[PDB]
Amino acid sequence: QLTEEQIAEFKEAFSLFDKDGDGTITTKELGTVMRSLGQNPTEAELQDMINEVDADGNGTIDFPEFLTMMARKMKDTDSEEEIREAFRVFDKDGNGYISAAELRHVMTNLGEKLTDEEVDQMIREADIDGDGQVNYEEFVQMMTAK
Amino acid sequence: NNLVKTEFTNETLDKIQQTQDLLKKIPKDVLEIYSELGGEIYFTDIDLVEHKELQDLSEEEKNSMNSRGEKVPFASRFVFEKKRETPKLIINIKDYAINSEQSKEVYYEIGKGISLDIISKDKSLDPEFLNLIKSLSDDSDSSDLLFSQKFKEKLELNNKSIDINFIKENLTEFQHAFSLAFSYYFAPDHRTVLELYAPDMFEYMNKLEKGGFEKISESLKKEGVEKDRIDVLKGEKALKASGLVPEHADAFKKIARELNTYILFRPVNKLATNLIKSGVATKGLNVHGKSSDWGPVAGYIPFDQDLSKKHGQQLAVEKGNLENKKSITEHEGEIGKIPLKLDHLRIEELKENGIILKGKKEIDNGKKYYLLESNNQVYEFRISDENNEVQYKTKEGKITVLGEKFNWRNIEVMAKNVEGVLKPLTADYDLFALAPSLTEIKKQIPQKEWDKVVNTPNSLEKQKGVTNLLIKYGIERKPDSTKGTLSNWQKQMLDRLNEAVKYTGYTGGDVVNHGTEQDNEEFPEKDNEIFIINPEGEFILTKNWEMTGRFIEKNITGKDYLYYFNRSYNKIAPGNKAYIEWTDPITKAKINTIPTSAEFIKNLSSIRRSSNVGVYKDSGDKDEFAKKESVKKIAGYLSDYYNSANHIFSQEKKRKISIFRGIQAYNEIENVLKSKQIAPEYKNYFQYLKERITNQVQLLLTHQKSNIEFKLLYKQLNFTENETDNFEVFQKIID
Ligand SMILES: [Ca+2]
Ligand SMILES: [Ca+2]
Ligand SMILES: [Mg+2]
């Protein structure tokens, strides 16, 4: 049972992406909603979803057919927190930023041996904006995005 | 801390290639002592006089005793040690000249000496017998009464053997010695003039170079930390406000070591510290009754709430009782009530502590009742003789707030099943937190998994694979039917915590019942004084909510121990609707981060349910839709910002394309911000939602080519109809 704070969001989820004006959205755009809300769900996984909870022909979704469909994926990926704490863990110094120094400095303690060459390879690939350090946002992506 | 500061690199090497010469001469450690005493050495240009940025009025010539010999013509000086607090040695050089006559450089040493010396050993620890005895090369030990180098105008007093009878008096005098000695043992030229004449001071400065200089350089290094430090109270001085029971804390001591993890406890009211040692079990989850600190029942969860702290609070007590009743109703056979039986010792304790007074006695239906007295004004108390049950009633001239009036009854208290026997209840050990070393969590993962993870090709998958492991086997907390909400290891620790205070002499069950207050997301509390027990066994009690924070950041967070904080900390805990505060790194780095798609959409959603006016209304005004359409556009640039493909580009590019993507978003915000009447609340937001973009791009910029300022770079752009060349432009703009 998604809280209300948890609902007002999914509201301005449809709301924003609706150039038709009912409170009903299509496939192409149901994706767009979640994606922006924060998920990369396979163009394959959207099919049976919209294919089961709405064989109503149309190929759309009233807020209900959504408010529900969502209070489904809102369970195991409840990692939003675990993940934000993994983050604070590596951020060994408090600068809100993870640096290869600390990446290595902890990858090691957990018994992992990393090459000064490889840590600078993770960080890099994990940094989206170039500063040369992963931030929570960059981190959150790195983690969840499969 | 860099010891030497060369002010003017004015001359060529010659100046430099002289200062260097000067230093390498002086003993590497002498410096490490100087830098340790927070000193700094100044080599400036021709500022001879009072011109040094640090040569003005602080602590100057008050009593003239300056060089080796005594002159004092300041103006004619090229070396000076700023006496008072930090040692600040300042020097300078003119043309090429220290070489030929070293009778000049010899002052950069005494001129130095005054530095360490007085806190070097002469009077470093105190006059240490080592230097106190060495200062006796006056004319006793050696047939060498030849010290006409340092003892002329101050020690022609060969007629007064020097020791604790005198040496104090003119310490400074005995400094000039440590100086001209140091100057001599080190002067570039005369090294033996010391070794020749004074036969000990040589073997002294000499021992100093042996390691004597590494000595103080280490009694100071260590002092370095413990001096300026986190004011706590390690040792039995805290274990006293710790409330814990010494045999227990001391018991816990074995665990923090074996497993190496910080153990933090909240305050266990003093009043039940002994009630514990005494075998009284502890309140767990099942009970929610209130404790109490006055009268006989003290430290127990009096079935009667008007007999606990909240004495008077009608509704608190009215609901207080309401809670024990259910405590039993729902968890029967395990929770209930049993008569209060103050044992032997306990009675003598509630006396020196002043909780109760034992006086007049009396005879009722054949039994001896001492009569326990307490200054309460509605309840009188008496304790049997046969057994020590306790009793109270309403004084013939008072009543019970809830509107009750009763005659002599036994004081019932709460108690739980333990080896099948309802034992009275009292304060338990509520852990504030558990910090196992990061390396211990490792020993929590099953080799086959952590194995099957690192043997991965994907470096970035490797990290994940790891983090999840670290998350799973170490950060994750599940809710339990018994122990509140906690981690599996947290649990195991919980058991070892108890079986620890059981193989000692506890016969009341467990003393640590639930998980760490860090999961008390519902009704989180804020205690000033927190008891910790490092992986070393030292006891510690913070004093502030901050100190605790500060501590944990220095010895836990900052160090290599895994820790996490009450998800409710900077937020607003529902249950008690309380707001705590705990420094969160992520947040401290928000002012500089373009928000995400969802963080935005989220924020909007917030205000929408706060005012009842959204960024855009469900109407026909084509100026509304203009807006809606427009936020959907912001929720793109921002979403475009954080793109994963961003890897297929080189670092520098990333910064750039991102900086643009940013400006992108920013702009369109500026846009709406200039639209129709968008509620003044979103007005602010969108504005702060700029501050960030701004700040963020500044970063991404001063990260590579930082001459341009966000303000500027923006002006130079053309966000009219054509975007194409706009970027092509922007590029050069940063080149
Ligand atoms: Ca960091
Ligand atoms: Ca970054
Ligand atoms: Mg408790």
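Throughout, chain B uses Swiss-Prot numbering, with the displayed residues spanning 64-798 in order.
Recorded method is X-ray crystallography, 3.3 Å.
Cβ atoms here come from the backbone N, Cα and C positions, even for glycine.
Less than 8 angstroms from the CB of B:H351 (active site, proton acceptor) sit B:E386, B:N387, B:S390, each of them six or more residues away in the same chain. The feature active site, proton acceptor is assigned by Swiss-Prot to B:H351, with experimental evidence given as support.
In sequence order, B:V331, B:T345, B:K346, B:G347, B:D573, B:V574, B:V575, B:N576 make up the list of same-chain residues 6 or more apart from B:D491 (mutagenesis position) whose Cβ falls under 8 Å from its Cβ. The feature Mg(2+) binding site is assigned by Swiss-Prot to B:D491, B:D493, B:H577, with experimental evidence given as support.
All protein chains included, B:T579 (3',5'-cyclic AMP binding site) registers 27 other Cβ atoms within 10 Å of its own Cβ. Taken from Swiss-Prot, the feature 3',5'-cyclic AMP binding site covers B:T548, B:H577, B:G578, B:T579, and the record attributes it to experimental evidence.
When other Cβ atoms within 10 Å of the Cβ of B:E172 (mutagenesis position) are tallied across all protein chains shown, the result is 25. When secondary structure is read from DSSP and collapsed to three states, B:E172 (mutagenesis position) falls in the helix class. Under mutagenesis, Swiss-Prot gives B:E172 to A with this note: No effect.
Long-range C-beta contacts of B:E443 (mutagenesis position), restricted to its own chain and to partners at least six residues apart, with a cutoff below 8 Å, comprise B:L434, B:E436, B:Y455, B:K456, B:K458. Looking at Swiss-Prot, the entry for mutagenesis of B:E443 to Q says: Decreases activity.
DSSP classifies B:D491 (mutagenesis position) as coil under the three-state reduction. According to Swiss-Prot, the mutagenesis experiment B:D491 to N carries the following note: Great decrease in activity.
In this structure, B:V529 (mutagenesis position) is part of a helix by DSSP. Among the sequence features in Swiss-Prot, the mutagenesis site B:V529 to A is noted as follows: Little effect on activation by calmodulin.
Secondary structure at B:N583 (mutagenesis position), as computed by DSSP, is coil. Within 10 Å of the C-beta of B:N583 (mutagenesis position) we count 22 further C-beta atoms, all protein chains included. For the mutagenesis of B:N583 to A, Swiss-Prot gives this note: Decreases activity. The structure shown keeps the original residue.
When the recorded positions B:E172, B:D493, B:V529 are screened for a Cα within 10 A of the Cα of B:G578 (3',5'-cyclic AMP binding site), the ones that qualify are B:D493. Sequence-distant neighbours of B:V529 (mutagenesis position): residues of the same chain at least 6 apart with a C-beta under 8 Å from its C-beta are B:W513, B:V516, B:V517.
In terms of C-alpha distance, the listed recorded positions B:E172, B:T548, B:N583 place B:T548 closest to B:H577 (Mg(2+) binding site). Under DSSP, B:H577 (Mg(2+) binding site) is assigned to coil, being neither helix nor strand in the three-state scheme. Listed in sequence order, the residues of the same chain lying 6 or more apart from B:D493 (Mg(2+) binding site) and placing their CB within less than 8 Å of its CB are B:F328, B:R329, B:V331, B:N576, B:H577, B:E580. For chain A, the nearby recorded positions by a Cβ gap under 8 A number none, drawn from B:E172, B:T548, B:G578, B:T579. If you compare Cα positions, B:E172 (mutagenesis position) sits closest to B:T579 out of the recorded positions B:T548, B:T579, B:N583.
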